[PDB]
Amino acid sequence: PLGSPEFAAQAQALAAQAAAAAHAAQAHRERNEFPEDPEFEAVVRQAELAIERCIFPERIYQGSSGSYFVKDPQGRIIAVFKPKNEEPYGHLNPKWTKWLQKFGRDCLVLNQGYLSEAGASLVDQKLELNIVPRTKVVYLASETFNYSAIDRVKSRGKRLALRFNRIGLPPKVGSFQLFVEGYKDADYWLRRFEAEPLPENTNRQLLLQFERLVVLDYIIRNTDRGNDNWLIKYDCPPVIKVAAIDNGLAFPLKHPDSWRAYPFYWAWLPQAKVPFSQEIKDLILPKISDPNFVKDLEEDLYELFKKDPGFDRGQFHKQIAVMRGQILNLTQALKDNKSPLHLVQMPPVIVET
Amino acid sequence: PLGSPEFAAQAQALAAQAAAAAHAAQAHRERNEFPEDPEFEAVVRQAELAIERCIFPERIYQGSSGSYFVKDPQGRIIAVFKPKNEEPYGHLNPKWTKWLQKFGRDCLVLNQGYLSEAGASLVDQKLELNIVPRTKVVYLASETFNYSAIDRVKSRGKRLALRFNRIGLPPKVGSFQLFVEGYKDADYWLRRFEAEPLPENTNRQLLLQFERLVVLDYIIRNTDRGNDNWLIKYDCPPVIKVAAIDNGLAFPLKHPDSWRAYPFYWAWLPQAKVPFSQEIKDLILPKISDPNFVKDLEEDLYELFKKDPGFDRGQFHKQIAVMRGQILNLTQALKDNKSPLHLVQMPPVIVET
Amino acid sequence: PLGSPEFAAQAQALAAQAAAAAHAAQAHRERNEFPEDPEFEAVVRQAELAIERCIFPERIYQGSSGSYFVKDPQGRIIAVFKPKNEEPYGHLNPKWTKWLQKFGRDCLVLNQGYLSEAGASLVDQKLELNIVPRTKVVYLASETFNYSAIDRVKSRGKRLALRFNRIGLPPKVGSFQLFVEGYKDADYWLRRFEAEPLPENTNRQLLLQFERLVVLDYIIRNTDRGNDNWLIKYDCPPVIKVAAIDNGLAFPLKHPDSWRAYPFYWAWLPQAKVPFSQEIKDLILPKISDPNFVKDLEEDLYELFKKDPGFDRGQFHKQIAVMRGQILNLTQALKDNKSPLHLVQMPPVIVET
Amino acid sequence: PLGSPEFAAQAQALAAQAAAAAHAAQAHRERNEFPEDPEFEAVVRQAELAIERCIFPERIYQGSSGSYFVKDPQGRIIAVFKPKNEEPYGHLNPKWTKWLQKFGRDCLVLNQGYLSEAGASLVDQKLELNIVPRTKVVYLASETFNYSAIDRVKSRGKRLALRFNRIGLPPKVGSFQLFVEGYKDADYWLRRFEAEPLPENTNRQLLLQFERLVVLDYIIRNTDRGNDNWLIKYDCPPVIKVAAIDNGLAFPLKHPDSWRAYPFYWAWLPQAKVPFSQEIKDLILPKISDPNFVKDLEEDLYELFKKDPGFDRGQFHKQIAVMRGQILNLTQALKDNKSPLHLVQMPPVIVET
Amino acid sequence: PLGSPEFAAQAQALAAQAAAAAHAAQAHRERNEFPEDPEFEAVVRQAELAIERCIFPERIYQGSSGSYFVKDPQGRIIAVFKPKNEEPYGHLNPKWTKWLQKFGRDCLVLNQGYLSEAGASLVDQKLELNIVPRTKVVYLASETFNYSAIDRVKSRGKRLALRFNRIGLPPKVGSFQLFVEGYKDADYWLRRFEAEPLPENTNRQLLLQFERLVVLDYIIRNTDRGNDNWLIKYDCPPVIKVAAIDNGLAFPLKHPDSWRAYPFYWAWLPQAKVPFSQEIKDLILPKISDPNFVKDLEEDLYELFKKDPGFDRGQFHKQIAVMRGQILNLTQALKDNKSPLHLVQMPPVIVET
Ligand SMILES: Nc1ncnc2c1ncn2[C@@H]1O[C@H](COP(=O)(O)OP(=O)(O)O)[C@@H](O)[C@H]1O
Ligand SMILES: Nc1ncnc2c1ncn2[C@@H]1O[C@H](COP(=O)(O)OP(=O)(O)O)[C@@H](O)[C@H]1O
Ligand SMILES: Nc1ncnc2c1ncn2[C@@H]1O[C@H](COP(=O)(O)OP(=O)(O)O)[C@@H](O)[C@H]1O
Ligand SMILES: Nc1ncnc2c1ncn2[C@@H]1O[C@H](COP(=O)(O)OP(=O)(O)O)[C@@H](O)[C@H]1O
Ligand SMILES: Nc1ncnc2c1ncn2[C@@H]1O[C@H](COP(=O)(O)OP(=O)(O)O)[C@@H](O)[C@H]1O
């Protein structure tokens with residue numbers, strides 16, 4: 001039926017279902033479905049429920065203006081949410097970037113903080129580090145988010161969607177990180193471990209966790225890690241855990257012009273001088289020294305980063321070339337028993353494919 | 001010294017002081033000075049003080065999204081504030097209006113609500129009606145106003161102005177109306193005065209006040225007056241007062257295309273059938289039937305409306321021509337003992353100068 | 001003679017001499033005259049002489065591509081020269097910057113490295129620190145500088161200027177820093193002073209010099225100071241000196257978005273914990289805590305920065321506002337006997353005029 | 001399978017391999033492969049090797065700025081290299097040429113010197129003259145070539161390509177001519193042969209070689225042949241050879257507006273008055289008087305000239321029409337025993353197809 | 001007071017009165033004042049009066065769509081009115097004409113019919129022919145004129161101008177010709193004078209009038225004169241008069257490309273063969289053969305033609321150059337006793353100044 005009526009009708013059968021698919025693409029996303037992580041999805045529903053019951057997320061007070069504590073219906077904090085459009089450069093949406101170079105000193109893509117934040121968690125899972133609290137790209141609407149004058153007015157009138165859904169403020173895409181309880185700024189503890197040293201067993205545990213922090217921040221080439229930016233939880237009577245929490249400024253697209261800019265602040269710690277353990281070597285080497293893993297990782301990141309209205313395939317290859325070079329350095333340092341300090345001293349490399 | 005060095009230096013003496021004047025024009029305005037109404041200025045300082053002490057204005061809950069209850073340092077409400085840029089059409093700032101007609105059905109200027117609001121009070125004062133609570137154009141900055149992502153971030157860092165003023169969020173221009181206490185929606189009372197009629201003396205007082213409402217709304221050709229939009233205060237053991245409160249949609253630039261659109265809802269009330277009193281006649285006629293008063297009024301409005309970044313001298317003349325025609329009708333109705341109802345039935349007139 | 005022939009001829013007398021002045025503006029500059037520093041001028045002539053005798057400046061081998069060792073006619077190094085147009089972003093000359101924001105994460109002006117470099121020396125002199133080797137804006141032409149294909153060809157033919165000057169390659173504007181002899185990377189010594197501590201008197205001298213480094217880098221808010229970027233000279237049988245040498249990335253126009261970015265690497269040294277001395281206090285406070293000095297400094301920088309084809313008065317005020325805030329912090333820390341470490345911990349401030 | 005899944009997968013099998021082909025087109029070229037001339041390829045590898053070992057090509061001192069002596073790893077000169085982008089008009093790359101006429105006096109294409117240079121050698125081979133030293137289009141990267149500021153900086157960081165190739169400065173396309181040893185400027189010898197005449201046998205040999213020069217320069221309508229521009233090698237105890245070396249200004253697209261412009265300087269020599277030999281007639285006539293040879297030649301040149309980013313099919317036909325007219329004149333002169341002098345006196349002809 | 005306050009106030013005294021003058025320029029014109037012809041003005045008032053009393057001008061039925069019979073308040077016809085904007089090419093008002101040639105076959109200016117019509121009458125008066133009924137440029141508003149949808153709607157609402165004038169439909173500029181009574185198409189009579197010849201005295205009178213028609217049409221180079229286009233009035237018991245009535249297609253800006261195009265249809269009449277009389281010679285020669293008269297005429301036309309929004313000084317000089325050439329021919333023919341027929345046979349001349 002290459003030129004038949006039967007086929008002409010088959011082609012319209014596809015044309016109308018493909019046009020319906022594209023109409024229902026925004027609502028499908030905003031449904032926040034995670035077949036792969038039912039546990040994360042449940043948290044999101046708790047967040048949605050709380051909002052219907054008018055227990056809203058609240059701005060983090062001394063934080064940057066664009067991040068909120070998501071609460072459950074009981075008032076407990078359950079997540080940190082950071083909307084894309086409330087990021088520093090969350091304006092200038094009409095891609096202007098291609099007119100700009102057809103630059104520059106800046107080495108991060110303009111408005112993809114939430115993606116960096118989500119990418120970190122992704123890298124974490126694939127590497128099995130379990131230090132970044134599960135964070136994913138989520139849509140949420142709430143009175144307390146920063147909307148424009150028009151959005152706020154346009155949302156007064158009663159609106160229904162047609163399965164008769166009420167519509168309020170538009171949902172915001174953002175990163176949604178599981179909230180972890182009882183941690184403090186890493187430096188608070190590290191200086192306390194300077195007066196009281198820890199028992200050796202606990203200290204061995206701290207270092208094991210620290211190595212995972214180092215691996216994560218190095219592969220994603222985090223741009224903004226201080227010693228207040230990662231967290232340690234220690235309860236005396238005896239576990240110690242680190243959480244990597246603020247990962248919105250990673251995945252750069254080139255190494256910084258100056259090597260002095262954007263240091264990894266954990267490199268000045270004494271912990272950084274301790275050679276990589278055997279444990280970290282056989283958790284990480286079987287992975288990063290296999291092209292298929294790195295291929296698979298790169299495809300995963302591609303999937304995640306595609307989401308963005310401003311995604312640029314050119315930029316993405318630059319991002320992956322940087323990360324490839326980081327993986328390469330890490331492999332060597334892992335093989336030759338180097339320490340985190342030696343690792344950060346290796347010269348930046350780019351690997352083009 | 002027509003071409004001398006003495007004059008050349010005199011000319012630079014003016015050129016640098018004129019350039020300083022223009023640099024300091026925004027800070028001068030944002031200082032909110034009212035030599036003419038020291039009482040109003042004091043209220044504003046109370047509002048500024050409360051904000052420094054972190055008692056912020058709060059959104060009016062069931063109102064439109066862009067209006068706030070300004071509180072004093074004790075928590076009492078002292079004003080209603082409505083920022084220009086939080087009005088419905090408070091975007092599209094780059095005047096695009098001239099490219100648009102070089103249209104249309106719309107009969108109000110795009111983003112001058114606060115000016116209408118302030119103009120009402122101005123007309124009120126000049127006419128000596130005392131029904132609009134004193135409202136003026138004021139600048140205010142506060143955490144609870146709707147700022148953009150960038151403004152909120154840009155304001156984290158410590159900024160000083162050089163007399164070392166701290167700088168937080170940018171001040172917003174808006175209308176600042178004195179808050180009046182113990183009124184209810186006009187219809188709440190009017191229907192209660194339908195079961196209980198009032199004692200005749202009080203009723204005479206209500207009508208006297210009502211006539212002033214009618215005069216005000218007619219001269220400014222209010223577009224949006226319901227019987228919930230004006231307020232009556234009545235305390236039994238015996239005064240009755242009206243307040244005209246929501247005047248953001250007045251001063252149109254042409255009469256509505258249809259006469260049925262935008263009625264004055266008070267015209268359906270029985271009160272509207274009562275002929276104008278003598279009292280209102282000799283309060284209003286000595287004024288509006290004298291070209292100098294109307295000239296002086298027009299100059300005052302010009303002064304106030306100039307303030308706006310988008311002010312258009314063309315539009316302004318259209319606004320004044322409408323108001324001139326309203327004044328003209330009002331004069332006749334005032335002379336011939338017509339009622340508010342007859343007045344609103346007269347045909348719309350425009351008076352071009 | 002306000003409309004006379006005498007004046008008409010006087011006006012043409014000015015019009016032709018003003019047009020000659022503008023023709024001869026480039027040649028006047030390229031003459032490299034320094035009435036204020038005859039000693040510096042002499043060095044420049046030695047540099048010019050060496051070039052005529054075909055002893056050329058040579059690229060600094062492991063340095064960035066745009067810097068040269070200027071040699072005298074005997075082959076000794078006498079200066080470091082860094083051409084404007086060989087800086088990283090030394091292309092994109094047609095100011096495009098105003099079309100770009102009418103952005104961004106970048107906090108340095110695009111192509112003014114040589115100006116930062118010269119500004120450092122300027123600040124140094126005015127403050128009387130004597131740690132930056134005298135560096136100024138100089139023009140030089142040489143075979144070994146990076147010219148374009150056209151410049152190189154266009155310069156084959158014999159060209160004379162009319163006082164019959166030969167013309168070769170076009171002179172390049174750049175920064176010209178006096179070369180200092182016998183220093184090493186600051187970290188080379190600092191780690192040697194970790195094994196051998198110094199005699200206390202010498203150590204007191206090191207610290208005195210260090211404080212001057214701290215003052216300089218803080219006021220110009222250097223963006224790129226490591227502990228390899230400044231130099232210490234120590235000859236045992238007993239003086240010790242610091243030189244501040246690589247100052248091309250200073251004078252930013254806003255504080256960095258993240259406080260973690262661009263640290264002052266000397267803040268992690270133990271020397272940084274030592275409270276400011278009395279000596280530094282009465283060298284620096286009588287100066288920076290007097291508005292006229294700061295006014296005079298700001299005018300000097302204005303003079304220097306004007307030179308640039310891309311100078312922007314808007315950017316310049318941003319640069320001065322940052323530096324004003326740095327001065328302000330420094331003053332406090334100087335008054336309250338704080339250390340360099342405490343100083344760098346103070347929050348970034350901007351001071352707008 | 002005209003609309004099958006099998007074919008849809010076959011079509012994607014081609015679409016991805018065609019997209020890979022286009023990605024790997026630049027690296028394929030820069031690999032400098034010459035299956036047809038293994039001997040030339042070997043020289044190129046020697047050149048590449050020398051560069052890795054840091055024995056760089058060096059600018060020809062009294063030559064034009066864009067030509068280099070390529071050295072082998074032992075320091076012997078092995079080639080002359082002339083980069084495209086270092087030619088006089090090697091800027092203005094964004095084809096502007098079509099906007100210019102939709103002109104002019106100029107009769108050479110803008111930036112195809114290296115192509116003229118390579119085309120000469122091509123014509124030489126096909127004609128079997130063996131006077132142009134084998135020259136081809138080659139890519140080379142080297143510190144000593146004229147790169148831009150950005151290229152030089154961008155190349156500091158370590159870059160790998162993925163078969164893990166290091167990347168330094170970008171390779172430059174250019175012409176790569178085999179270096180020939182022991183020749184002098186043709187005029188040096190010709191004036192020496194004016195005092196000492198040569199033995200008749202050697203002189204017969206010189207003339208035989210000269211005729212080949214004449215044939216070559218005439219068919220490619222060289223624009224820039226002096227008597228210093230071609231070379232003679234003569235070693236007394238007895239061979240004599242000519243080399244045609246500087247062929248970057250040939251293959252014009254129209255005859256010069258004036259016949260007096262661009263002469264062939266060898267036409268004023270006495271040698272030019274000697275009638276064409278029989279030897280040259282039966283080497284050249286069986287070739288140029290056969291449409292298939294001329295068709296085949298034209299296709300070869302097309303192949304070579306296509307390479308260029310700025311190739312224009314319009315210009316190319318103009319180039320071939322000129323050369324066709326030259327071939328036509330040459331044929332006549334060859335048939336009628338004319339001399340080089342008579343040949344150059346014939347009127348310029350164009351032959352359009 | 002060359003730079004005094006007295007003069008600064010004098011300059012504002014002029015600036016405000018000059019701005020008032022320009023505001024009141026349209027209303028001044030639309031007042032239709034004719035101090036020079038009080039008799040014509042009176043007719044216009046009768047026309048205005050009739051319109052107020054709702055006796056409207058009516059479209060001329062078999063005429064072109066843009067002409068009306070103006071009636072007095074009694075219903076008698078008193079004028080013919082032809083609005084500018086109801087002419088054939090009365091659209092395309094935004095001068096596009098200059099973009100068009102920076103053409104063409106067309107030899108009349110685009111939209112100046114009413115001006116031609118008024119110019120004819122002007123030429124008539126100055127020449128003292130008295131055959132064109134007094135026609136001038138007049139403004140009139142009426143329901144029966146062709147207005148646009150918007151004008152018709154915009155005029156429903158009551159509008160006043162401030163001396164409280166009512167405003168209805170906008171006045172139209174047009175030509176206003178006095179209506180003459182009892183004429184017929186010239187050909188109706190001419191063919192009747194072919195059967196009945198006239199008494200010789202009357203015939204002498206006809207010819208005298210005819211000569212004046214010829215003079216008029218020739219000097220203005222009428223483009224559209226048939227023998228139905230001019231009128232003869234003859235009442236038997238004995239005067240005969242001609243009226244020249246339809247003069248909207250005159251004053252061309254170049255002679256027609258073909259001499260056969262646009263003939264003067266009266267040239268085929270036998271009357272045209274009669275030599276010019278003495279009477280016409282001493283009425284017309286003392287005038288047109290004197291440069292001052294022709295200068296004065298040209299200035300008058302300039303005055304009249306300036307009125308038009310689309311007036312072009314370039315076109316006007318072309319119009320005058322044609323008319324100068326016509327005057328020149330006419331003079332000769334007048335001097336040498338030629339007839340109208342010989343006159344029209346003379347070759348077209350242009351006279352440039
Ligand atoms: N997943 C998390 N669980 C618990 N606490 C968190 C988490 N993420 C952030 N926080 C805490 O809340 C604050 C959030 O700030 P951060 O994540 O740095 O973003 P921002 O600086 O943009 O506000 C931090 O001070 C940190 O102590
Ligand atoms: N000056 C005032 N004094 C006291 N109450 C006021 C005043 N202005 C408004 N209100 C009350 O607060 C609410 C403010 O809403 P309104 O002024 O209509 O603006 P919006 O509808 O934009 O919120 C009204 O419901 C009214 O009852
Ligand atoms: N004024 C100076 N006197 C002596 N040595 C210098 C001077 N300036 C720089 N140097 C030395 O030469 C090198 C120049 O590099 P630097 O000034 O950092 O610029 P870049 O990094 O752009 O080459 C440094 O390694 C430093 O050791
Ligand atoms: N293939 C070659 N073999 C040997 N010497 C050459 C060759 N090509 C050029 N030369 C010599 O080196 C110089 C190169 O200059 P030339 O080829 O004319 O180009 P340019 O004039 O652009 O430098 C010439 O003076 C010539 O003597
Ligand atoms: N001034 C006038 N007096 C009397 N009748 C006139 C006058 N002008 C025109 N007419 C008559 O009315 C008609 C008007 O048409 P005309 O003037 O030719 O313009 P159009 O052809 O554009 O309608 C003519 O047929 C003519 O007979």
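Counting begins at 1 with the first residue displayed.
Just so you know, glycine gets a Cβ as well, placed from its N, Cα and C.
Here is what Swiss-Prot records for this protein:
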| type | residues | note |
| --- | --- | --- |
| BINDING | A:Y61, A:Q62, A:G63, A:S64, A:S65, A:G66, A:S67, A:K82, A:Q177, A:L178, A:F179, A:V180, A:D246 | ATP binding site |
| MUTAGEN | A:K82 to A (Swiss-Prot position 152) | Abolishes enzyme activity |
| MUTAGEN | A:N93 to A (Swiss-Prot position 163) | Reduces enzyme activity |
| MUTAGEN | A:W96 to A (Swiss-Prot position 166) | Reduces enzyme activity |
| MUTAGEN | A:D185 to A (Swiss-Prot position 269) | Reduces enzyme activity by half |
| MUTAGEN | A:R191 to A (Swiss-Prot position 275) | Reduces enzyme activity |
| MUTAGEN | A:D224 to A (Swiss-Prot position 308) | Abolishes enzyme activity |
Distance in Å spanning the most remote Cα pair of A:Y61, A:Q62, A:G63, A:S64, A:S65, A:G66, A:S67, A:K82, A:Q177, A:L178, A:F179, A:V180, A:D246, given for ATP: 21
Neighbour-count leader, CB within 10 A, recorded positions: A:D185, A:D246: A:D246
Proximal to chain B - recorded positions among A:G63, A:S65, A:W96, A:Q177, A:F179, CB under 8 Å: A:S65
Recorded positions in contact range of chain C, given that the Cβ distance is under 8 Å, out of A:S67, A:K82, A:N93, A:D185, A:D224: A:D224
A:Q177 (ATP binding site): tally of other CB atoms within 10 A of its CB: 26
Cβ packing number for A:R191 (mutagenesis position), 10 Å threshold: 11
Helix, strand or coil at A:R191 (mutagenesis position) [DSSP, three-state]: helix
C-beta crowding around A:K82 (mutagenesis position), within 10 angstroms: 23
Between A:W96 (mutagenesis position) and A:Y61 (ATP binding site): CA-CA distance (Å): 33
Sequence-distant neighbours of A:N93 (mutagenesis position) in its chain (C-beta under 8 A, six or more apart): A:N111, A:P309, A:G310
Number of Cβ atoms other than its own within 10 Å, given for A:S65 (ATP binding site): 20
Cα-Cα distance linking A:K82 (mutagenesis position) and A:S65 (ATP binding site), given in Å to the nearest integer: 9
Spatial neighbour of A:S67 (ATP binding site) that is closest, considering only the mutagenesis positions A:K82, A:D185, A:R191 and their CA atoms: A:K82
Between A:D185 (mutagenesis position) and A:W96 (mutagenesis position), the C-alpha gap once rounded to whole angstrom: 38
Distance-selected mutagenesis positions near ligand 1 (C-beta under 6 Å), from A:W96, A:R191, A:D224: none
Nearest recorded site to A:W96 (mutagenesis position) by CA-CA distance, among recorded positions A:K82, A:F179, A:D224, A:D246: A:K82
Rounded inter-Cα distance in Å - A:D246 (ATP binding site), A:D224 (mutagenesis position): 8
